[PDB]
Amino acid sequence: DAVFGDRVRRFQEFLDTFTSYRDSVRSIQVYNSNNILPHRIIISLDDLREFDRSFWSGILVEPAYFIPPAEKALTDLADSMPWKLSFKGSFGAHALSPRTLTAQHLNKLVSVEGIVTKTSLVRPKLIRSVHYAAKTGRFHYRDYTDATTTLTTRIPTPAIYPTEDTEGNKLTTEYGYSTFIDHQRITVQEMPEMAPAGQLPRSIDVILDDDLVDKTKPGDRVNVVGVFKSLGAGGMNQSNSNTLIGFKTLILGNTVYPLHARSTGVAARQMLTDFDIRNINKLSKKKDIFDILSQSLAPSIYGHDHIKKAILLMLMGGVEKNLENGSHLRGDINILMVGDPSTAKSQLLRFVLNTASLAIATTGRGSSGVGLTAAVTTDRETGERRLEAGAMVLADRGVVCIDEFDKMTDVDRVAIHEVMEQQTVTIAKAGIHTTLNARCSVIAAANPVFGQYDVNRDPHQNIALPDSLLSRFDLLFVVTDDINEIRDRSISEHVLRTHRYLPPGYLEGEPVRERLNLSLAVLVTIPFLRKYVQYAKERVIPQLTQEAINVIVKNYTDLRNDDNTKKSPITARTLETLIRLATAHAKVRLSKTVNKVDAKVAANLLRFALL
Amino acid sequence: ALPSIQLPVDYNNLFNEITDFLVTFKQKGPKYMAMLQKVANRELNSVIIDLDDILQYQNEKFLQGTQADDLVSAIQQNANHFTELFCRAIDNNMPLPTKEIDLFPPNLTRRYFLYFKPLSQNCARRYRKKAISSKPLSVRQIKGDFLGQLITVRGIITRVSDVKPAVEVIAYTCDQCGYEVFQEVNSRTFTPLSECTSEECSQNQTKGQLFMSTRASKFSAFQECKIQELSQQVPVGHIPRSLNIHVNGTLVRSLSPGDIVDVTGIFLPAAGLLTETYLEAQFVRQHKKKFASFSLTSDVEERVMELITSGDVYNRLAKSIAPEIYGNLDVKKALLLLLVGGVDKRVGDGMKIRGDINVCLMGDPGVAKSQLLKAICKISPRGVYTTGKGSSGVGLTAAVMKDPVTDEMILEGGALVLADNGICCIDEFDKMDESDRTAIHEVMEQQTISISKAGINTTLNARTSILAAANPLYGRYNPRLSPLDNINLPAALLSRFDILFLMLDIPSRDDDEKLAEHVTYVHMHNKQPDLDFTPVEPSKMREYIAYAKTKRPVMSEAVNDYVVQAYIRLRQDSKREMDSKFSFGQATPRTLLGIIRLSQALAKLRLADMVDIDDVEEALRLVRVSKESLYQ
DNA sequence: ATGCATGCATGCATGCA
DNA sequence: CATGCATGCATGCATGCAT
Ligand SMILES: Nc1ncnc2c1ncn2[C@@H]1O[C@H](COP(=O)(O)OP(=O)(O)O)[C@@H](O)[C@H]1O
Ligand SMILES: Nc1ncnc2c1ncn2[C@@H]1O[C@H](COP(=O)(O)OP(=O)(O)O)[C@@H](O)[C@H]1O
Ligand SMILES: [Mg+2]
Ligand SMILES: [Mg+2]
Ligand SMILES: [Zn+2]
């Protein structure tokens, strides 16, 4: 009875010392004085460790006797100037996974990372029930509670819905004046990247409510911070129930974070500071910007300067349109490479898979054409025939990297025609008729039909793809391994230079260590490239101008009536391609007008790709 | 136990304002008194309350200066309680049948259904009162905070049940004492009464047995529906969700599968504290009016008159289909004739002939075939869009399924049954399996489907018009090969089309500049270039085509003689080419029927009861120009 | 004239209620 | 666990083209 108040005081003086969280109280409060933000604050456990070790160890080891006091202190501060708490920072040995969670950790605050495997349907929960009595003309109210509402244990109460007033007057429900709170239950499993091969994985349930009720979707990588609890009685109460059962366990979540990985739905994100923005703006002034940002892509590969420029343009992307009637004009860029063996194709696909904010990788004969377009007519537990998302659906607003693209059969290639140009997946099969969004872009690699590019034969004899498919690819590049003497000396020296490199903080001969990269979502280094791309894509939308209009219309007309031979046919789509590329370049310069240089660069790039 | 709390509401003043509104409001005498007079006189089974009327009434009373209450806000927050308040007032001000006819719970006496109509947005802006009931919301934006309120949901209907009886007030009778007992029901299941509870039976030692009386009970009409989200509302990378709807009273049969709608209702709750939810429908609003619901009201006549008197209507209405696509004037004309259609014909004997037009577009890559099927699926009021790959044949015709609401087993229909009385636009026609196209033949010709698999031995009805898109055998066109072999459709399937356009892309330095300028203008400005042409909006165009579809022109003999001569000419001219193997096929009677149908449709678009001869001339010109690219 | 490759059509495996 | 329908994957056969 007295420890509670002492703990309340100790958290009040903890808030008093560190004034950051005080600031973040006026913040979600002055703004609710005209989306109401939710009253949840986040505290760093490192600060709480450096302030008071005993209180820190209590939260980590004995949450049920330390958290409610902190919540009461926080509510008191807010009212003086309820509010709930979330925790971030180091967790020591408490940071576990579904495989390593044992009975030793029950009734402790833990953080668990894994893959979200099964979500539920959000439902409301009754928390206060109001009633009206017309005979007396008065309002009454009842309250309810359950085990999973508070951390401490409270004697069960006899939940009963009132129907008659003490005087006998009949009551009627006032559904609009009652209180309801949302509730979801999810399942977390051990990630495939960490689970041992050939062994069945382990799972754990998590319960979320209120403002944490819908923040992740199945198949995502998640990190949940909450209390590991026990409920019920494993036959103990019963005189004779069984001797082979135990108590039921679950996690009362209070924080959920989505983690970004490779070939996963969640998209990476960084927090941009004033320093980052200033540096980006300063860097964008230099005239060689398109070359600085372009030679820094895969700097361990020699040459391919134009494929690298195309990669950067695809990363930046153009601007799409939506007319009033309801028309849609594509705004993405797609790339195809056809090449000889050992021309650094799969090593550029993997670079894109590793540097793009969201990308999914797929091979050729590997994934069928229903696994890409989401034809997952399946059934759920409720019984509703549902479509399960696919590679191109999950990659909405992302990229798809296709390796061995020539091995994909026609029955599988024809499913991608709609996605590459209409940017939708309309599935109509027994009992189901729906349309999903697939606004993705594609980068694909392939090799000739003869093993190597035969220069004597016509391009159609080598590439061997339909013109329908070839039109949808914006840029098609041909790469050849021609044996030289001057070039071989340079490419050997470069390769041998790469193979002699020591990471900082290592001793020559010491093996290097590898780790998995699970970041927390929300020449120049790679991080700066990501920051630059994010800023440019999120805060720039250029507009066409007459000069670009003239350059594009001249180039298109000249290309259509030509006596040359092209690796791909020329249609109306090419015009749009010229408009896209131009816009992308204007996006790289952080300009709001597609100037003439943009159009000229687009023309040069397309002409190199074709001729 | 059961403490008390204080609230600002007052269910006494509001009932008085309810009566004042209901017997003192005028837009003829009082507005709602007349509606009650119709109800008494047995001409109206439904009374509807417009919240705009209440808002205006209270605004006028504020102008009077006398204090009042915010009735509309009270209804918006707690709407399931005001239904009975209004019913009570309506039962105390009803008149007596001026015409002639040929204690107990109050609902046995009532014969009328009360519905609330949301508060408009224009009225809100007129009187500065942001409206919560007229803000469309997705199935994903409806959370616990909205339980008990009056809201609207925008979506697409997926499944609908069959109207069934639902008992609201069971009645019983006692053969021993003769009393009547009434039981109210507000749950999915119930337990009936067994032994008599009257004064006499109570006093006596022999208590009688009660019996349910079906005729005396208050049976209502119940239906249930499911609504999903539109693809424009789902977030990035998610899957759309669904929601349930209950319909009771005189709204049944107002929702059909596949219709995009705005539905207003009350969000009400249904061992645990968790609860299921549902929307009690109060008012439906369709985004595209069905053609077979048209009436020549004064307003619609005024609107159609301007189009009629504006000279060129055929070109105005053909240039207005996808005004962002340059050229393709004849294609757009044949697609405008697709919407109207011919005139079906029953010969009085056991024979019938269709009246719908089927169209096909075969062309080279990048000629905007798909973007015209996506505009035609949007202009039509009941349009469907499907792609050749994403189809199964069954997925187009039908299969079996079981109804959760009732216990009946039902047959589910595909895209060609959803598009009934509409266009079923099929893209990538060539790439779907030939064993899947063969189910389209019967739909094209007899407008029916015949299923003889297990469990089901029956027929369906599909009055659909097919707009198909396809490509040549090897991508681009090959001038060396014959026109017939270049395409890959059997002769039987070709004959069933009435228009088959060949949109070949032949570069030419002069006309490509025009296309480039049009497209790049469409991108710099978000609208189309021409400043002399003002396209007719989709609503005004749908309204004109609906007016046109009511005609049924006939033909004279002076046109019959021309039709026969043209048919003989074509059917003789065709054999030479067909034998020569540079051709498209061989003319058959279906060509004659297609010419007749195209003439009828052109006659209808002119609002005429007779088919002129300039219509059989326009029809022949279209059928000729259909192939005037192969003769470049 | 023979062999190889590609496309199509027939078969099976799943999944179901 | 047998019956029969709809999806999706796999295989073997036939035809065409090239050497
Ligand atoms: N231009 C190049 N510069 C540096 N290394 C290269 C270059 N081309 C090929 N390599 C090396 O040769 C190997 C070829 O592997 P890969 O990229 O898979 O070939 P492919 O072109 O068939 O995809 C890679 O490991 C890569 O390091
Ligand atoms: N005549 C035209 N006018 C305007 N845009 C056109 C025209 N022809 C082609 N396009 C453009 O080219 C694209 C062709 O896409 P799509 O409709 O898929 O062609 P198809 O279906 O014939 O393969 C469209 O996005 C359209 O904007
Ligand atoms: Mg490779
Ligand atoms: Mg197309
Ligand atoms: Zn009795």
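Using the numbering of Swiss-Prot, the residues shown for chain B are 4-30, 59-133, 191-358, 368-729, in order.
Placement of Cβ uses the backbone N, Cα and C atoms for every residue, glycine included.
Positions annotated as domain 'MCM' by Swiss-Prot: B:410-617. The ATP 1 binding site annotation in Swiss-Prot covers B:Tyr423, B:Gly463, B:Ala465, B:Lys466, B:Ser467, B:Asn568. Experimental mutagenesis is annotated in Swiss-Prot for B:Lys466 to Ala, with the remark: Loss of MCM2-7 complex helicase activity. Annotation source Swiss-Prot lists ATP 2 binding site at B:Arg593, B:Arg687.
Annotated features taken from Swiss-Prot, shown on the structure.
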residue: B:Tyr423; record: ATP 1 binding site; Cβ within 10 Å: 21
residue: B:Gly463; record: ATP 1 binding site; Cβ within 10 Å: 20
residue: B:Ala465; record: ATP 1 binding site; Cβ within 10 Å: 22
residue: B:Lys466; record: mutagenesis position; Cβ within 10 Å: 23
residue: B:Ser467; record: ATP 1 binding site; Cβ within 10 Å: 19
residue: B:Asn568; record: ATP 1 binding site; Cβ within 10 Å: 24
residue: B:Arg593; record: ATP 2 binding site; Cβ within 10 Å: 17
residue: B:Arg687; record: ATP 2 binding site; Cβ within 10 Å: 14
*What subset of the recorded positions B:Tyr423, B:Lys466, B:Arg593, B:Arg687 has a Cβ positioned less than 8 Å from a Cβ of chain A?*
none
*When you measure from each Cβ to the nearest atom of ligand 2, which of the recorded positions B:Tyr423, B:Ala465, B:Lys466, B:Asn568, B:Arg593, B:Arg687 fall under 6 angstroms?*
B:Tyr423, B:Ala465, B:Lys466
_Roughly how many Å lie between the Cα atoms of B:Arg593 (ATP 2 binding site) and B:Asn568 (ATP 1 binding site), rounded to a whole value?_
18
*Out of B:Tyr423, B:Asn568, B:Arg687, point to the one nearest B:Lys466 (mutagenesis position) in space (Cα versus Cα); all of them are binding-site residues in the record.*
B:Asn568
_Alpha-carbon spacing, B:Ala465 (ATP 1 binding site) to B:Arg687 (ATP 2 binding site), which is rounded to whole Å_ = 29
*With respect to ligand 4, which members of the recorded positions B:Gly463, B:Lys466, B:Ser467, B:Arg593 satisfy a Cβ distance under 6 angstroms to one of its atoms?*
B:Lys466, B:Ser467
*Can you give the largest Cα to Cα distance in Å, as a whole number, for the residues B:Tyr423, B:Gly463, B:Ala465, B:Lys466, B:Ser467, B:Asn568 that bind ATP 1 in the record?*
21
*How many Å lie between the Cα of B:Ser467 (ATP 1 binding site) and the Cα of B:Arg687 (ATP 2 binding site)?*
27
*Just the number: how many Å between the Cα atoms of B:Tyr423 (ATP 1 binding site) and B:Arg687 (ATP 2 binding site)?*
32
*Where does B:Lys466 (mutagenesis position) sit in DSSP terms: helix, strand, or coil?*
coil
*Round to a whole number and give the Cα-to-Cα distance in Å for the pair B:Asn568 (ATP 1 binding site) and B:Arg687 (ATP 2 binding site).*
24
_Length of the line joining the Cα atoms of B:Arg687 (ATP 2 binding site) and B:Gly463 (ATP 1 binding site), in Å_ = 31
*Can you tell me the three-state DSSP label for B:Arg687 (ATP 2 binding site)?*
helix
